[PDB]
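Reviewing the structure listed below.
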Amino acid sequence: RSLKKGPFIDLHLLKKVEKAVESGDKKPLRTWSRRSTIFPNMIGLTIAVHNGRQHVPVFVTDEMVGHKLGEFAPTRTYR
Amino acid sequence: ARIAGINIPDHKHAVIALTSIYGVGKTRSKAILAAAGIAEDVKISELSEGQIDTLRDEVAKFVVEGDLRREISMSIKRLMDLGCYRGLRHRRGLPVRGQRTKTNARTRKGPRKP
Amino acid sequence: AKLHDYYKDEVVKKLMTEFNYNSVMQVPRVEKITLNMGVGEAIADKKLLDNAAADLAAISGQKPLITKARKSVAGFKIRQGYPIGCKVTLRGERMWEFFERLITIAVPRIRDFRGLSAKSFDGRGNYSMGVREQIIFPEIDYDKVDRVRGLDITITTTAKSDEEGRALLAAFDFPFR
RNA sequence: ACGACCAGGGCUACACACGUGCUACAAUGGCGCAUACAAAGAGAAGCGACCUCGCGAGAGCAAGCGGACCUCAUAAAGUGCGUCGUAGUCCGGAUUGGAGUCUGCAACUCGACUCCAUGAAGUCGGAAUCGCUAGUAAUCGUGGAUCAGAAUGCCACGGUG
RNA sequence: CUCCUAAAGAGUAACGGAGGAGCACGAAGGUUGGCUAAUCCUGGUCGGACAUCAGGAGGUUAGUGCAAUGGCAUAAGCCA
């Protein structure tokens, strides 16, 4: 629901992703930017998204492109 | 009569009778009747079969029928299998679009149970 | 006898070489089409079963045969011998004149058509499929409809396996999803 | 450190109970076209016309206005004609899917709005209980504060009555 | 009344071991014609472990107005 003038992604996460894909398979990416959009060059990486207390590991697939990172890290515990 | 949308619309004003199709509202019904050439205030009776074939030819342009149900089921299933926030809200029958769950979630939660 | 004539001239010699049969008698045939209508709820009232069989009488032009319960089972709370459903078996050209009446009229009518299944075979070369709606036939008018009861249709063939079975109806251009 | 800085999360949870409201269940009405009559307000990191593009939210360009001057800003119930004809309906709009707009570093948790599609409950509400004595109740729109954005709340204004 | 005790003809006792009867039916009788189960598997609208349909397996494991025993396909079983 952001305008159609381009998606948003935090710059530090962008540079982390480029350094991760250019250097081959790496460790999970620890990030707090739940608001960043999942881009096609992130397919294959597992980003550890902060959820408030932990960094939830999220293995990115082609079906996730377009979502925000926080959509795969629930912040509230309910049983 | 019957349409490429299997469903059988009632014999009443064409603009409202075409709404019985799943996927055709008022705007799309008016657009179908305009692109076909039929008035909106004429009943489904008094319509020639050549005119109903015309309406079928126009409704064939839209994905409006069990096909649309299939595309909606596919999207909800993709959400649920992805495990995203909306997927979890769909799994538990809770409101998906940010509505409050403290009170007033009766459409998604159904009749209340103690 | 449209497909009946179409049977003895066209689908025999393509099948005769498709399976390399020695005699023409080895090709599968179509003995009978039997339409079953399991009412089940007629125990509440039997006025609805006669008109239910009145529909099946209009689909095939034959007076139906009211089936009775073979044994009491309480799981559906019936006594043995209760009128539980009607059926009609079709043989000869009345089977054929009906066999084209659905494959060319019964196929292009079902709501949200997706095609028939290729797995619904008995295992020895006999096909069976169920239609959910009765207003799919030209005979039964939409105006006169007290209920939306369906019915089962099974195809009895002299085929020995499902491969020979599916090959026969495929020759009649059967929708196979 | 019970002080201070930061990022993310929460205050928005959800078996359930209550208070206060909004929208309805329709024909004294819904929809379509045409047309009539207000008051009170706000505006400079603001109100923003006209014109062009967009189905629309809006966008581009760009006057005027620190304002009895310009803008917000088309009042709506009403009235005329047509249609619907008592049905879960051309009532009702919940919910959900898809596509977008704008603000904002940033709309995932958790914004408002638009378009297409879908069309829950609801057919007047048990025990009980509330407000109101006249331009009042009832009903219909309008504006402002807070405010980047976010009113069914609050505070005010007039129409019918 | 039926079975066992009862000792391969009959019969055979106990406060021995187990069960039933004190009816039903004008068809559930007569005759002629026809028919052949139980159960399970597979496929099939609602339909489900279990309804009706189709096929295969199976071969009487079913049925017999009612206890048990002996019978029953030429059916004594089922239908007209």
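Quick note: numbers on chain B are straight from Swiss-Prot, i.e. 2-115, in order.
So how was this one determined? The header says electron microscopy, 2.7 Å.
Each Cβ is built from the backbone N, Cα and C atoms, and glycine gets one as well.
Classification of B:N105 (variant position) by DSSP places it in coil, neither helical nor stranded. As a natural variant entry, B:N105 to H appears in Swiss-Prot alongside the note: In PW095; partially suppresses a rimM deletion.
Taking the Cβ of B:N105 (variant position) as reference, no residue of its chain lies under 8 Å away while being at least six apart in sequence. B:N105 to K appears in Swiss-Prot as a natural variant; the accompanying note says: In PW097; partially suppresses a rimM deletion.
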